Amino acid sequence: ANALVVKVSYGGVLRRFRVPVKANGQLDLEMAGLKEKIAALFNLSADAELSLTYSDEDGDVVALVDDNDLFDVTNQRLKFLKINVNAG
């Protein structure tokens, strides 16, 4: 019945917000729902490209591209997700 704490950080200011999950177990948003949510925090122009890369369990710098890999963050069993923004 619990959320995933997501911390993002662009222009060297870390932020943090939470995202709930269903009863079923998947995250209750998608990338188009996510990337326009990040553009709210940072006052970025939404037409700009975002290059979002999270952290794996065993420390790789993975890419995010699709709602297929957002499913994987639940099964990855991470304590809090961290997503870096690279624009322009």
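Residues 5-92, in that order, are what chain A shows, numbered as in Swiss-Prot.
Every residue gets a Cβ built from N, Cα and C, even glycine.
The feature domain 'PB1' is assigned by Swiss-Prot to 7-92, with sequence analysis given as support.
Under a cutoff of 8 A between CB atoms, and with a sequence separation of 6+ in the same chain, the neighbours of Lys11 (mutagenesis position) are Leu18, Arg19, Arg20, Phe84, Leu85, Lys86, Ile87. Quoted from Swiss-Prot for the published mutagenesis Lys11 to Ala: Loss of homodimerization; loss of capacity to form large aggregated cytoplasmic structures.
Reduced to three states, the DSSP call for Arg19 (mutagenesis position) is coil. Swiss-Prot gives this note for the published mutagenesis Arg19 to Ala: Loss of homodimerization.
The local packing around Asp60 (mutagenesis position), expressed as other Cβ atoms within 10 Å of its Cβ over all shown chains, amounts to 12. Under its mutagenesis annotations, Swiss-Prot gives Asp60 to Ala the following note: Loss of homodimerization.
Swiss-Prot lists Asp73 to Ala among its mutagenesis entries, and the accompanying note reads: Loss of homodimerization. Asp73 (mutagenesis position) counts 14 other C-beta atoms within 10 Å of its own C-beta, drawing on all protein chains shown.
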Cα-to-Cα gap, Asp60 (mutagenesis position) vs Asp73 (mutagenesis position), nearest whole Å: 11
For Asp73 (mutagenesis position): DSSP state (helix, strand, coil): helix
